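Taking it in order: structure first as structure tokens, then the write-up.
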Amino acid sequence: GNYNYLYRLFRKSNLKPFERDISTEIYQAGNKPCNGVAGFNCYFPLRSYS
Amino acid sequence: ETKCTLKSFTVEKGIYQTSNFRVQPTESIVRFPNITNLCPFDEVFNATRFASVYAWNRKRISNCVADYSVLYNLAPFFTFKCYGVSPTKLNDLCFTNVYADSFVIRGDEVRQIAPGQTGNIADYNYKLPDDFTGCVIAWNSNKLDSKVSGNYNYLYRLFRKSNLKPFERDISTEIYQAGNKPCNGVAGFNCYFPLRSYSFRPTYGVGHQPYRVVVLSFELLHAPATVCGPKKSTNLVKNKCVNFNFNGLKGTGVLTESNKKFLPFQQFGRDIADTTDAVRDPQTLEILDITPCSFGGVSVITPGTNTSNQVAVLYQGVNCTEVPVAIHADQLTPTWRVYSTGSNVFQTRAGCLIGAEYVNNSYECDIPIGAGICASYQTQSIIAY
Amino acid sequence: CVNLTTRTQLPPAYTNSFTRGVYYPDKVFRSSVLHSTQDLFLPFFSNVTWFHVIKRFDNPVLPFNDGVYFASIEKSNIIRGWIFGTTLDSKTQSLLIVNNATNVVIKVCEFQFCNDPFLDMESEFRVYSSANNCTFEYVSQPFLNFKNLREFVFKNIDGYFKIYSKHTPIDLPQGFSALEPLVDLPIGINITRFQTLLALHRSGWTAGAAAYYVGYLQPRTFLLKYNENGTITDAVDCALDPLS
Amino acid sequence: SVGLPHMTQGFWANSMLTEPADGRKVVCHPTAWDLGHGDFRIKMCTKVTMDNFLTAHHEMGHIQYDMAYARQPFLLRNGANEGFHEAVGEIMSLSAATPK
Ligand SMILES: *[C@@H]1O[C@H](CO)[C@@H](O[C@@H]2O[C@H](CO)[C@@H](O)[C@H](O)[C@H]2NC(C)=O)[C@H](O)[C@H]1NC(C)=O
Ligand SMILES: *[C@@H]1O[C@H](CO)[C@@H](O)[C@H](O)[C@H]1NC(C)=O
Ligand SMILES: *[C@@H]1O[C@H](CO)[C@@H](O)[C@H](O)[C@H]1NC(C)=O
Ligand SMILES: *[C@@H]1O[C@H](CO)[C@@H](O)[C@H](O)[C@H]1NC(C)=O
Ligand SMILES: *[C@@H]1O[C@H](CO)[C@@H](O)[C@H](O)[C@H]1NC(C)=O
Ligand SMILES: *[C@@H]1O[C@H](CO)[C@@H](O)[C@H](O)[C@H]1NC(C)=O
Ligand SMILES: *[C@@H]1O[C@H](CO)[C@@H](O)[C@H](O)[C@H]1NC(C)=O
Ligand SMILES: *[C@@H]1O[C@H](CO)[C@@H](O)[C@H](O)[C@H]1NC(C)=O
Ligand SMILES: *[C@@H]1O[C@H](CO)[C@@H](O)[C@H](O)[C@H]1NC(C)=O
Ligand SMILES: [Zn+2]
């Protein structure tokens, strides 16, 4: 299984045409800040094709 | 603006129609009716007696309002694994019905409840389809479903002839024959019972602690969908040009108290030209009258550019009290706000005239404004008479 | 279920519907206006089938169509409910509307209807043996010298079953009246036939006089008149005669 | 600090690390019990001495070894030979006893 390919699932707003975003910041799902650690209401935006 | 409209660098004496005037609303109203149709939850989640994995409990959910926002008050569970949709504020879909399955498994078999998974539960107890849409929520129940002497109530299937089809359930208690001889109904050699117990004890590790698992599956059939989700609403503002949405009726304008007496079943209202001019608030049952925001035409009165560069402006069919005041952008005229208080505002039956002084004398007409009012360039200034 | 072979059969009568069967096409308020609409209406001055029960007893399985206009001149509510479906058995899915003593109950299931379903204060029913698989249930306030005129219009379009209703304290009378919408159900099933339900009273049995009328809707164009308080007060059938 | 898993929460709850005050009697023998179903315990009296430190590390080696084969069908949950069990705790005790 090749995990070298990733793609984005969680974003605040839809992306404008011909724009490239490489932000690795943890998406703020819940109101409380994630403080840079994933978990409950804190998910990694990028996930793999596998 | 007159020069661009005429496509020339010089303008002759006259009155010209140049552009229009609007109000450009602010803010949005999204009023929807009361959210009063409770989902059948709190009975399949906060229950007191679940069923075995081979006899998982099934509930059908329809004609309700899904409320996927109370699960954050639940246990510190880490299992909210959702496939088919994303759980990030994407519960606005509408489904014809939802099937909720509930059972209890061991702590190490939680990963077995997933499509494309093999094992004991996935092959003999609970099989999931490849195109499964919905998701699985599992939470620990160590302090409630464990016994010091051993919780021998929960059971599971250990030996079966073949695998289980997706969404299949069997409760047969037939003896599994492993050998090549008839069992004769007795448990002897090469023949064992297919059902075994779990024997939960609180001293076990996280891998053996009981875990309660609930699987939600969403159906999208050709019948009308009735399971949608919470419809949020803002508060309404009156006497202000705003955008509004009323049960899916979209528009822009000003809402005011209405004297119309709708029949009890009527929701909208229309005028003789077949345009919506009244509405009923879904939450509070009264009638609001709808009026479009102010608009009109603008005419520029000018003498020749050979004479002077002074102009006057007529707003057509506009009362002078609704004349533009503006803050930064609430008017489609390209922001050439003409002074109002000190620039001799005059009211004619043709509209509002700004930039001309009204005199009490009478002359022969020079530039016709209308309704017996003309304008001229005399003294030097622009006068109306 | 029980079978009482005491019927006195006579052919159903035919009577005239003059201007009865107008309903509100939608939920839009219009005041002091004339509005042209095209929809499924009962044509003016039409033939309507007439059944009467007194011992007169007849419960034929009438066929459904684009829609049904149902009328009943009665007292004390002998007629209670209706069944809608295609095969009227457990093989297919059927809808049932029953008027309890205090609440109307609507259920769609696979019922097993008998040859003669009826009710017989009486709190006994002979309609079905069991309900197999039910996917919708609804309960609400009841729908219901001759004095009572009950008018109903049943339509089934795009998976929605619509009932329009009107009640009048009074063959068919002269005059105009519009049927306001009553019920909309997202049943999403198919209907091909229907059959009425009566409630008998055992004292054999004695039944009071009652009459009911059946007519069928067809696509037509109408011109409706709305007065100041958004009430439909008059209508014109565009295909009746040259003057219209 | 070498690459071994962290101990379970129940390990610190079901294990006796200090001598009981009264009402109970202990045979006074350091043991590392594998209770079963993912349950591991250490029964010994711990004192302030490097001897008890070395014995605790030796029993901790056994604790790491025992949980390391929890994925076997109850018949392979042993050593290939009888010498592997006591060898695991010796190297950990020797390494922690080094002056560095
Ligand atoms: C929607 O819910 C609101 C809840 O406030 C209802 O408004 C209340 O209605 C009661 C009548 O039962 C009044 O006594 C309260 O004063 C009202 N409060 C407010 C803030 O309006 C409203 O009636 C509900 N609407 C519908 C259609 O049920
Ligand atoms: C179960 O009870 C808790 C008690 O606080 C409540 O917060 C939670 O919403 C309940 N579960 C459901 C599904 O309503
Ligand atoms: C314009 O608005 C004023 C202020 O309300 C009002 O008195 C007047 O009647 C309106 N119409 C005209 C033509 O002035
Ligand atoms: C009774 O049975 C006969 C045939 O068995 C049937 O024709 C009839 O409709 C049934 N009901 C009554 C009331 O006669
Ligand atoms: C109604 O039915 C009768 C038969 O009883 C028939 O003679 C007549 O033409 C039909 N139509 C009208 C408008 O009466
Ligand atoms: C309503 O129907 C039920 C049976 O479905 C019956 O038991 C009950 O008595 C009825 N209600 C009244 C007020 O008679
Ligand atoms: C019950 O009827 C509905 C509607 O026809 C159908 O979708 C459902 O599968 C039926 N239930 C069973 C168990 O077949
Ligand atoms: C009712 O209509 C549906 C949709 O076309 C059809 O599949 C079904 O067969 C119809 N009912 C019967 C009894 O044929
Ligand atoms: C219509 O509403 C008015 C109230 O303005 C009322 O006086 C009248 O009786 C109502 N009905 C008719 C037919 O005008
Ligand atoms: Zn040792």
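Chain A is numbered as in Swiss-Prot; the shown residues are, in order, 447-496.
Every residue gets a Cβ built from N, Cα and C, even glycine.
Looking at Swiss-Prot, you'll find the mutagenesis A:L452 to R noted as follows: Increased resistance to neutralizing antibodies. Decreases HLA binding to NF9 epitope. Increased binding affinity to human ACE2. Listed in Swiss-Prot as a natural variant, A:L452 to R is described as follows: In strain: Delta/B.1.617.2, Epsilon/B.1.427/B.1.429, Kappa/B.1.617.1, Lambda/C.37, 19B/501Y, Omicron/BA.4, Omicron/BA.5, Omicron/BQ.1.1; Contributes to cellular immunity evasion and increases infectivity. Among the sequence features in Swiss-Prot, the mutagenesis site A:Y453 to F is noted as follows: Decreased HLA binding to NF9 epitope. Increased binding affinity to human ACE2. What Swiss-Prot notes for the natural variant A:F456 to L is this: In strain: Omicron/EG.5.1. Swiss-Prot lists A:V483 to A among its mutagenesis entries, and the accompanying note reads: Increased resistance to neutralizing antibodies. The note that Swiss-Prot attaches to the natural variant A:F486 to V is: In strain: Omicron/BA.4, Omicron/BA.5, Omicron/BQ.1.1. For the published mutagenesis A:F490 to L, Swiss-Prot gives the following note: Increased resistance to neutralizing antibodies and human covalescent sera neutralization. One natural variant named in Swiss-Prot is A:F490 to S, and its note says In strain: Lambda/C.37, Omicron/BQ.1.1, Omicron/XBB.1.5, Omicron/EG.5.1.
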Listed in sequence order, the recorded positions within 10 angstroms (C-alpha to C-alpha) of A:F456 (variant position) out of A:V483, A:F486, A:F490 are A:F490
Using a 10 Å radius around each Cβ and counting other Cβ atoms from all shown chains, which of the recorded positions A:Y453, A:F456, A:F486, A:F490 yields the largest count? A:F456
Recorded positions, contacting chain B; criterion Cβ under 8 Å; candidates A:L452, A:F456, A:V483: A:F456
Please identify, from the mutagenesis positions A:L452, A:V483, the residue with the sparsest Cβ neighbourhood, meaning fewest other Cβ atoms within 10 angstroms. A:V483
List the Cα distance (Å, whole number) between A:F490 (mutagenesis position) and A:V483 (mutagenesis position). 9
To the nearest whole angstrom, state the Cα distance for the pair A:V483 (mutagenesis position) and A:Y453 (mutagenesis position). 19
Distance between A:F486 (variant position) and A:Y453 (mutagenesis position) at the Cα atoms, whole Å? 21
